[PDB]
Amino acid sequence: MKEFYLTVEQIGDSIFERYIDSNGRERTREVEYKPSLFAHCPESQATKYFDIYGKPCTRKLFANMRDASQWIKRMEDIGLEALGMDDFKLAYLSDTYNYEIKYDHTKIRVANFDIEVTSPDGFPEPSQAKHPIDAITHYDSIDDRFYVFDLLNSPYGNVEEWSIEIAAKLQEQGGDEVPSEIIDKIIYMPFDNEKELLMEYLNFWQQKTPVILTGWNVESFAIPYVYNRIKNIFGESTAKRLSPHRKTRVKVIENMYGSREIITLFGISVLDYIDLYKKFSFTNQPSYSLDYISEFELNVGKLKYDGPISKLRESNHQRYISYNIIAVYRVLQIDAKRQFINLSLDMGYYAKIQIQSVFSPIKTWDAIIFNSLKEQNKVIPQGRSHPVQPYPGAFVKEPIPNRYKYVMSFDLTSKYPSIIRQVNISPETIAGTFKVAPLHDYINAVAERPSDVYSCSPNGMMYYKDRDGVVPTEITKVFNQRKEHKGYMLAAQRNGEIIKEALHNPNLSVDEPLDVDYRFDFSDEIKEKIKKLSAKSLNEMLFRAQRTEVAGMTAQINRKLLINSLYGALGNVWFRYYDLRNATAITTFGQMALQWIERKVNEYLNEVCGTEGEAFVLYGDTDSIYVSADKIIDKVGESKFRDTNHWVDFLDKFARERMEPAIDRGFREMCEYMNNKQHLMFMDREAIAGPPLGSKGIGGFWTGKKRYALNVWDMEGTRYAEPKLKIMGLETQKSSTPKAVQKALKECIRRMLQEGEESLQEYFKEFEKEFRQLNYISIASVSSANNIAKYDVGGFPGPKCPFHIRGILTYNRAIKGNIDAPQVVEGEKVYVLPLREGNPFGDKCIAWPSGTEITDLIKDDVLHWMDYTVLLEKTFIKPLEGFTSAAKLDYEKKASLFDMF
DNA sequence: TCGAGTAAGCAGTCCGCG
DNA sequence: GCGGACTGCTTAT
Ligand SMILES: Cc1cn([C@H]2C[C@H](O)[C@@H](COP(=O)(O)OP(=O)(O)OP(=O)(O)O)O2)c(=O)[nH]c1=O
Ligand SMILES: [Ca+2]
Ligand SMILES: [Ca+2]
Ligand SMILES: [Ca+2]
Ligand SMILES: [Ca+2]
Ligand SMILES: [Ca+2]
Ligand SMILES: [Ca+2]
Ligand SMILES: [Ca+2]
Ligand SMILES: [Ca+2]
Ligand SMILES: [Ca+2]
């Protein structure tokens, strides 16, 4: 096989590399790598190396990496550019793997671990590591085994061995319900002292050294705790055995308020799953506890136990160990679904970076572009310091707040990357500038043509047209990958809807789910078989279809993120190719594109309707336009349609056969106006929305910018079995809104859009009447909590203290002394509840850590003093009032003359 | 919240507005 | 009571 790296590090003048050799075996080597850098040279000197602007360079080969680093410093002292890849390990990878890397994931050791630490006196701080590590579960992907290290004897209690027999039994048998599919994969090792546990763990680690190391909060807790505990018991040298090269660094992570330490393990790639999840899941969760995320992702029940976790080992060591094992498995289950490890490997090997650098799109793109340029013997520029400066972004149209009955939307494929490609925007393609007119003049095609030679953006920038820039070339490659995966995602989505339709008429029989590839649209034969399957088989297929859709979503949405982040990197001062001229060229072109096509669509529809100055485009934000289709429907007349699906078909056909060609003509003209390199503004129909035929539903509404709701029947060619609410920006979509209130507001919206005013009124009246019965957690607001100390003045709120911070201060006063009280953690999220006048907490609200029950001794008081009236007004009535005023509806029935009878 | 970007919404504080 | 100046937070794209 072709060789591929696992990890790479620079340690002084050596590159240390772990890799898979041509026979599929893991190897390690130390290489005295001699890096090269570059300086500009005269024309007279013959060279094969040129910088991205075509200026000749001479290659400097250094005796070692330290000499090269020192040369860079001396060049700074002289005031001359030192060109080339200054991150020498990336140059090493480029030289050693000068081909498209094909990797075999089955040869990569992926380790997933979790530790337990009993701590009677609060949270066990990893920097101190003052308490025994009393359990480690470490899953190894090559062995496919869970290795469980269990401490039986501790200063906090001696316990009996964990029983795999009890672990496997149902909870109704007094067991722990460790899933049957992993029971045979557990290798259980009890220890009568912590020193032998840790020594054995290190020997195990030496034999099965992780390449990818993951888990939940492993970077912020487990890794520093293990390292520091081992360091405390044995000394530094023993702790450094967690690194295969025996090198570690305490790394200080900081943001704007406060800093924290992590431990860099040289020769390991740590991908903490909480951080993978935050970057790649496109959620914003009220809590990031593993129990909360597991429930959300997997629909598994919370791991229940009596008493605090600090007393679980002594009271129920059996459950303690079983829950440690289950926690490790839950991360594996989340990854089986979301596939973020697969994503990280894919993108890491594509860019030729340390796999952990997938968290940094700047590093990822730096490597991709470097490797691309190096293939042509071109030399990358030196990175430079820039002051942070603002620059303009997207245009957002101010909508007229209203109900909107029939709506069709249109959206550009990968807009900003497509602009980069169309205009040919790159560091080395800048051709000059032209005299800019107001944007309005370009939008209305009255400004003089910018250039008859170069490709232009309405910010004044001109670009070469003779050859693609490196940014366009490389963004296109990742875009094409994205397009492939989006195809699989949408097919799986369409397939899911076929199965949902089939579930209306399930067959009474015993059978199996069909063995099919859900990434491809079901054939006629598969569809006929589906119509004869049982509900059980259909539901199994639906689950599999949905999992395939999720896999496609991960692959496509994060490649979209990567290419959009290349645009973003152009506006980040740490990017080697930072240039606000190019960042602004993209955003300003984007503004024009939106408003240009708004004009073109209005013009087209006014023509086919025989009107003048009528506004068909009701809204647009950044890219998409939303078009009112009322007049189109009315042109034929609602009575002509047999059912909802008939007018959806009609609008689908109208959009595709009439509107899209007009939009295409419109953008082709804009391309010629700007003299762009290639027409790539492909705006296709997105949503078709409206009320069910014959209903009193309103279809949709806008309250303002970034705030709307639509009842959608078809989305990008997926025809839903049941209509789907597309709600953007409204409180239903905000993690700060209480769970039960999201649910209620969503149902109010559903009733508004699908059923009408009377239906809304019936539901509102009931919610208002019954909501005090809702569980306190489900009606609590959520907020991130920053700068708690800044507003703490002797335990009381300082000037301008935020409401949620005031709540935390109230909580802190209430738990003074209470030893079984969780502390609110700076920068994490809290639940927040209002409190009625005269409550014993002495303030108008209280807050506590999100994802948790509030501690027992104040819970009864919070429940007794909760201000349901304020809660309802702020979280439910106020937002609903906004929805209904915008939609011109009443959520309460107003008096009429009929009341007199 | 270490990790690409800007636009813009709403909650809440403080305090003016005769 | 509502709105502007401001901080804080969270969303749309
Ligand atoms: C979602 C998102 C968009 N944008 C910008 C760049 C996008 O091209 C532009 C429009 O956003 P979108 O329409 O959400 O996405 P897209 O056009 O890139 O891809 P597609 O519609 O094919 O799924 O807004 C960002 O800069 N960052 C982001 O995270
Ligand atoms: Ca635990
Ligand atoms: Ca120490
Ligand atoms: Ca788009
Ligand atoms: Ca599309
Ligand atoms: Ca059937
Ligand atoms: Ca969009
Ligand atoms: Ca099209
Ligand atoms: Ca889309
Ligand atoms: Ca009490």
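The backbone N, Cα and C atoms fix where each Cβ goes, and this holds for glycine too.
The annotation Mg(2+) 3 binding site is assigned in Swiss-Prot to A:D411, A:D623 on the grounds of experimental evidence. If you look up Swiss-Prot, you'll see A:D411, A:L412, A:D623 marked as Mg(2+) 4 binding site, on the strength of experimental evidence. Quoted from Swiss-Prot, the note on mutagenesis experiment A:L561 to A is: No effect on the ability to recognize damaged DNA. Increase in probability of nucleotide incorporation. Looking at Swiss-Prot, the entry for mutagenesis of A:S565 to G says: Increased incorporation efficiency of correct dNMPs; when associated with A-567. One mutagenesis experiment named in Swiss-Prot is A:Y567 to A, and its note says Inserts both dCMP and dAMP opposite 8-oxoG rapidly and with equal efficiency. 100-fold increase of dAMP and dGMP when situated opposite guanidinohydantoin. Increased incorporation efficiency of correct dNMPs; when associated with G-565. Swiss-Prot lists A:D621 to A among its mutagenesis entries, and the accompanying note reads: Drastic decrease in the efficiency of incorporation of dGMP. For the mutagenesis result A:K706 to A, the note given in Swiss-Prot is Almost complete loss of polymerase activity. Record note (Swiss-Prot), mutagenesis A:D714 to A: Complete loss of viral replication. The unchanged residue is displayed.
Set side by side, the recorded positions A:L412, A:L561 differ in how many other CB atoms lie within 10 angstroms of their CB, and the most is found at A:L412. All chains included, 18 other C-beta atoms sit within 10 angstroms of the C-beta of A:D621 (mutagenesis position). Here the CA atom of A:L561 (mutagenesis position) lies 10 Å from the CA atom of A:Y567 (mutagenesis position). Secondary structure from DSSP puts A:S565 (mutagenesis position) in a helix. Comparing Cα positions, A:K706 (mutagenesis position) lies closest to A:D621 out of the recorded positions A:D411, A:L561, A:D621, A:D623. Taking the mean position of the Cβ atoms of A:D411, A:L412, A:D623 as the Mg(2+) 4 site, the remaining same-chain residues with a Cβ inside 8 Å of that point are A:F410, A:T413, A:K415, A:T622, A:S624, A:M683, A:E686.
Among the mutagenesis positions A:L561, A:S565, A:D714, not one has a Cα within 10 Å of the Cα of A:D411 (Mg(2+) 3 binding site). Among the recorded positions A:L412, A:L561, A:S565, A:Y567, no residue is identified whose Cβ is positioned under 6 Å from ligand 5. A distance of 17 Å separates the Cα atom of A:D714 (mutagenesis position) from that of A:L412 (Mg(2+) 4 binding site). Separation of the C-alpha atoms of A:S565 (mutagenesis position) and A:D621 (mutagenesis position): 19 Å, rounded to the nearest whole number. A:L561 (mutagenesis position) sits 18 Å from A:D621 (mutagenesis position), taking the C-alpha atoms as the reference points.
For A:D623 (Mg(2+) 3 binding site), the same-chain residues that are 6 or more apart in sequence and have a Cβ closer than 8 Å to its Cβ are A:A394, A:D411, A:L412, A:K415, A:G590, A:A593, A:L594.
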